[PDB]
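Q: Dropping the structure in here first, questions after.
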Amino acid sequence: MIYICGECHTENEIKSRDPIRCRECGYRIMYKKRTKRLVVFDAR
Amino acid sequence: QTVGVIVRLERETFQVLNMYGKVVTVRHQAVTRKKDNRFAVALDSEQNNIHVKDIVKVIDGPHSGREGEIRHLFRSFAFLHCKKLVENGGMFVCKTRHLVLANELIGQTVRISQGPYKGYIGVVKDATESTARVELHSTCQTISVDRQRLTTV
Amino acid sequence: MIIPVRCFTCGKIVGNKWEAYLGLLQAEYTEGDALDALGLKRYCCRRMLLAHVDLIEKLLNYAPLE
Amino acid sequence: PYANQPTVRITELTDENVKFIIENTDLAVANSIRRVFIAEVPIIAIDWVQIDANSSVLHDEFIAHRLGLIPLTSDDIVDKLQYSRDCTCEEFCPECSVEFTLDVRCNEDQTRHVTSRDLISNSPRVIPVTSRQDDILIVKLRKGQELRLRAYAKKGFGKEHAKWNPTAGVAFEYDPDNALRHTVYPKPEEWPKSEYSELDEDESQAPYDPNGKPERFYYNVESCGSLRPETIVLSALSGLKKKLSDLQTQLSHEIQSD
Amino acid sequence: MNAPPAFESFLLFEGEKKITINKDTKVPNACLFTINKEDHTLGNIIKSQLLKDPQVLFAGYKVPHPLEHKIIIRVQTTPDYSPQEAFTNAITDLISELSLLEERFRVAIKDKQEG
Ligand SMILES: [Zn+2]
Ligand SMILES: [Zn+2]
Ligand SMILES: [Zn+2]
């Protein structure tokens, strides 16, 4: 799974049961990437 | 694979008759309570539809000639109780045919392809053979559309 | 946050006029003269440029997560 | 045979404006034409958006909303275009929709203005109106922000959504001197005169006309850009005639059914 | 959540009928035309064009609810003339007037463009 770091904005690939921490800067607030599922809006 | 009826209680175990006609000793935690199907229907040797609490006679199998009341029902076996029988407190099991009366679309992303919702993308929350509930990505509603108007993305 | 594409009341295009309005105000135009120079004659369209708060400039100060 | 015999006088015709006068018709006919101007003239506007990437400060439904309100040049194409509901295609095709794409990433240290110029259509006829004045600003991008989307623009009219309304301002009026007393002024001297008033400055109202009826109607139809302002009126007359023709067909079927 | 779809104001669903004629028995030679998926745009012109007919004794239209899309036109005519014939004549005159208006609009637009 790919988590974008909060402050350095670099993608981190971590597995399950691993602590949340950035590989580069050590910052531990990370966000999920946008989904690859097909998103569709009526332009309304 | 096997269900049973408790025929005797003990301090730390039970004696339970299986579907096959044998009474075995199993522990208290060794069994889980089964949701009883009181409304099951079975077929006898002459296609009379037998039910629970019906008075039936057994004309085949090990207990042939006996008469009892239906308590519990399963695929091909019938569980009976008879007050004259001293075995298992009157508990015994016979075949149903030995008696005589005395979805793959749910969770799939989908696109409406016909009708006034054509082009809308949704997720099928609930599906039947005729209609499917499509939870629409574009609005705040779950519509009900027939599956002939739906194509799977 | 950002200038509406359409005037709410009538539907005139006001989304292509915000940067021109800011450039006209930078050219020492009065706001009424700037609205007159942009073709906004109905007062429903004039309030779309007059009362607009460009919050997207303040939102663009924060760094993107990506 | 009680039909009116209405006449037309075009007093002004520019690229965004028709000022015309319809005489010798009814108020109901004039108002229905005015309502069809807003609600029943079909144009082409974006109604289907998928967003492959949106790193902007505006969310995805915001961008879709702003894309739907961008007018597209629907002249001579919306007539030969099918409705998506009435089309036999599975999803979309050139017979019922126009495909737009957008792929803008900001890699410079100044703000990138994603405007309607960045909307690229596969149909050379149906383009954003400002791409044929500045361009309609969709979003502003900071460095590292991206907007990548694919849209389909179908045909529809203003009765469904206001993005398919082809007009900006339909000015409509009749009896500019209040001869019919349809409005009653408490102080007639306090009221400004209209553009079409035929009164001298000392007068405030026309003398009351007891036998008069609304018989002359002044329009100023202003186009948002999707159609030429005369094309809006011609398509409105055609659409109202088509609605009445379909109603007469269903009425004939209902009469012969009984 | 309870938002009606935007096409429900003008699209007939399956099994819905565009126009239904019901002869009301209150007065002779009167009919009620219930038109689905229509609004004041057609009701007003049909009512006025029926009011132009000297053989029509009553012409009215109404929307029973603005949240529904249904027009009721009550037409009462003279005994030697039917309300259905009055409705057909009104629609025919409206179509002829609109075609004349469209042709004269094209002529006047060509006059304005050419000079
Ligand atoms: Zn980091
Ligand atoms: Zn406006
Ligand atoms: Zn198509």
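Sequence positions for chain B are given in Swiss-Prot numbering; the residues included correspond to 545-646, 703-753, in order.
Just so you know, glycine gets a Cβ as well, placed from its N, Cα and C.
Swiss-Prot lists these features:
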type: MUTAGEN; residues: B:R577 to E; note: Reduces the affinity for Pol II elongation complex; when associated with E-578, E-579 and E-582
type: MUTAGEN; residues: B:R577 to A; note: Reduces the affinity for Pol II elongation complex; when associated with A-578, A-579 and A-582
type: MUTAGEN; residues: B:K578 to A; note: Reduces the affinity for Pol II elongation complex; when associated with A-577, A-579 and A-582
type: MUTAGEN; residues: B:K578 to E; note: Reduces the affinity for Pol II elongation complex; when associated with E-577, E-579 and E-582
type: MUTAGEN; residues: B:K579 to E; note: Reduces the affinity for Pol II elongation complex; when associated with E-577, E-578 and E-582
type: MUTAGEN; residues: B:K579 to A; note: Reduces the affinity for Pol II elongation complex; when associated with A-577, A-578 and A-582
type: BINDING; residues: B:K579; note: RNA binding site
type: MUTAGEN; residues: B:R582 to A; note: Reduces the affinity for Pol II elongation complex; when associated with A-577, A-578 and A-579
type: MUTAGEN; residues: B:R582 to E; note: Reduces the affinity for Pol II elongation complex; when associated with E-577, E-578 and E-579
type: DOMAIN; residues: B:594-627; note: domain 'KOW 4'
type: BINDING; residues: B:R619; note: DNA binding site
type: DOMAIN; residues: B:704-737; note: domain 'KOW 5'
Q: Just the number: how many Å between the Cα atoms of B:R582 (mutagenesis position) and B:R619 (DNA binding site)?
A: 13
Q: 10 Å Cβ neighbour count around B:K578 (mutagenesis position)?
A: 11
Q: How many Å lie between the Cα of B:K579 (mutagenesis position) and the Cα of the residue listed as 'DNA binding site'?
A: 15
Q: How big is the Cα-to-Cα gap, in Å, between B:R619 (DNA binding site) and B:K578 (mutagenesis position)?
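A: So the Cα of B:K578 (mutagenesis position) lies 15 Å away from that of B:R619 (DNA binding site).
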Q: Per DSSP, how many helix, strand and coil residues does the domain 'KOW 4' (B:594-627) have?
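A: Across the domain 'KOW 4' (B:594-627), the residues distribute as 0 helix, 17 strand, 17 coil.
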Q: Among the mutagenesis positions B:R577, B:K579, B:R582, which residue has the largest number of other Cβ atoms within 10 Å of its own Cβ?
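A: Max Cβ neighbours within 10 Å, all protein chains included: B:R582.
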